[PDB]
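**Q** I'd like to ask you about the structure that follows.
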Amino acid sequence: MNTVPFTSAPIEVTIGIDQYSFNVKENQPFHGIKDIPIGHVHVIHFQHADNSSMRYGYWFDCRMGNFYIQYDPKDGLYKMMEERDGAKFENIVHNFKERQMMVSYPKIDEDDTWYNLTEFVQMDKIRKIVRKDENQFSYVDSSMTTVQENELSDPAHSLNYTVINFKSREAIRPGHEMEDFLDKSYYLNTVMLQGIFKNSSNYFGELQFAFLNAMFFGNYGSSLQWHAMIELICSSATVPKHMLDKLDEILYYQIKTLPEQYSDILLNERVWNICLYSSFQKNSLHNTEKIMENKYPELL
Amino acid sequence: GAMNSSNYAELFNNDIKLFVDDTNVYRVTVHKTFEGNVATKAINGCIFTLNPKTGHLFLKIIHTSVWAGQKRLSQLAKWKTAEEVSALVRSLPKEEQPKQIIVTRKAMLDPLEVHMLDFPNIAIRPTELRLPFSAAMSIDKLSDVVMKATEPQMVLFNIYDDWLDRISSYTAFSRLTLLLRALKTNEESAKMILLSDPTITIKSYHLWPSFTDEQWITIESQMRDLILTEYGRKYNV
Ligand SMILES: O=C(O)CCC(=O)c1ccc(F)cc1
């Protein structure tokens, strides 16, 4: 297990770590989070008590370096930093661990929730969507726009998700207009899977990353991207069978984890009714259909 | 966006535009089979593509062979319409290409948009006007060319005859829409009004009779009376 220490907590803040969250009071003696399960990406996220504007956070992998959080009073946020002095770093954490100034990542042993939400998410792929090459971790916030959103405005601060547009020349072969618009299999399998993503694992990783950015930061363009990537699969008559089975599992855990009180805003009625009841794959998402019907029957 | 009554004068400005109506593309007769089921038989159709400023009607005749062996014909019909309009715009030189194409039914929007991806500068728009272009087939010469077709064919007409020599496009469109509404509301009565009098004839290349200006006023009043008369018959007014 690895550790994200904090220099301090000078401002009152709700801290997120993956799907967990806890409150820290202004100048409470907090020095971070320990026992973080190795083998997964993680996300540490922040919502200030005195200004819920700008949820923000960092995607990181403890295998890639020693990272800590320090408040910057000038820019007004908790910043992630990398410490290269490894023995310095261990020395600091051990003192914080000895004084019990760190919360423990509260992972139940039965519980695979985080694995199931991040199965295909890799740090190297995150760092290509979020471009800041000097850091091994990636900053995302509530307000960052996506490349596609910026085509319809500081490119350095943008989410470079793969653009999906059903009425674009990329999606529609000259001479196959009706075919390709009503059956997106060409766009899914040739343009996206074989051409851009190379395999379904990269596709699902971007889909899972988009969902998590929507859920944890309220990032609107991330929510658009997650729905577009679901719709493109569901709107395809020809999808490898293992892809459909895995999608059902991926979506089931996303719907299971979504806060019930955020459903009115995180779920697009049109996309979901189309995918579950009218689409080519309307019968291929049994687990997702069952949780959506039992948990959010109003949306449908 | 949509075209309506506030921006009605825009139809007659100098931006080339085309109305497209697909309501007579896929046409069928419904009949009983020997086993007592119901069966359809397609008959020839047409796309009604009209530039409102000039009166130019690009009548693409849809021959029944295009439906042979095809499924979901009502859906295919929209995409076939969009294919043909796209082919028409490609056939014209850049200076005769529309800036806007207005579809009379919103179901034509996605088909036409997808077929016209190569033409990002041509706006594809619905309209809130209820245009009676379905009654094109009540015009005898147009009906005749469509039903006689033995193969796909593009037949060209001025839907205003030579009215633009004496009236504005705005007025010519108003006249056309009143005539077509009347033909749509009571076809037999409308044709009676138009052809009651034998000494007013239809010139060899024209669709409508050669009414003088004063006779057109009389005809227009009779057409209005017909619409009002049918509206009263309908609603018991
Ligand atoms: O403007 C006129 O009066 C003559 C030309 C004309 O009526 C026309 C109609 C259809 C077409 F495709 C091309 C020309």
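Numbering starts at 1 and runs along the chain as it is shown here.
Positions of Cβ are set from backbone N, Cα and C atoms, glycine also.
Checked Swiss-Prot, it gives:
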type	residues	note
MUTAGEN	B:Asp21 to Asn (Swiss-Prot position 1853)	Reduced growth at 30 degrees Celsius. Strongly reduced growth at 16 degrees Celsius
MUTAGEN	B:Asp22 to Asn (Swiss-Prot position 1854)	Reduced growth at 30 degrees Celsius. Strongly reduced growth at 16 degrees Celsius
MUTAGEN	B:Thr23 to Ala (Swiss-Prot position 1855)	Reduced growth at 30 degrees Celsius. Strongly reduced growth at 16 degrees Celsius
MUTAGEN	B:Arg105 to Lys (Swiss-Prot position 1937)	Severely impaired growth. Reduced growth at 30 degrees Celsius. Strongly reduced growth at 16 degrees Celsius
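Let's see these features in context: how buried, what's close, how far.
**A** Packing around B:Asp21 (mutagenesis position) is summarised by its Cβ count: 22 other Cβ atoms lie within 10 angstroms of its Cβ, all protein chains included. Secondary structure at B:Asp21 (mutagenesis position), taken from DSSP and collapsed to helix, strand or coil, is strand.
Over all protein chains present, the Cβ of B:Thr23 (mutagenesis position) has 22 other Cβ atoms lying within 10 Å.
In sequence order, B:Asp21, B:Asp22, B:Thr23, B:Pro126 are the residues near B:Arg105 (mutagenesis position), counting only same-chain partners six or more apart with C-beta under 8 A.
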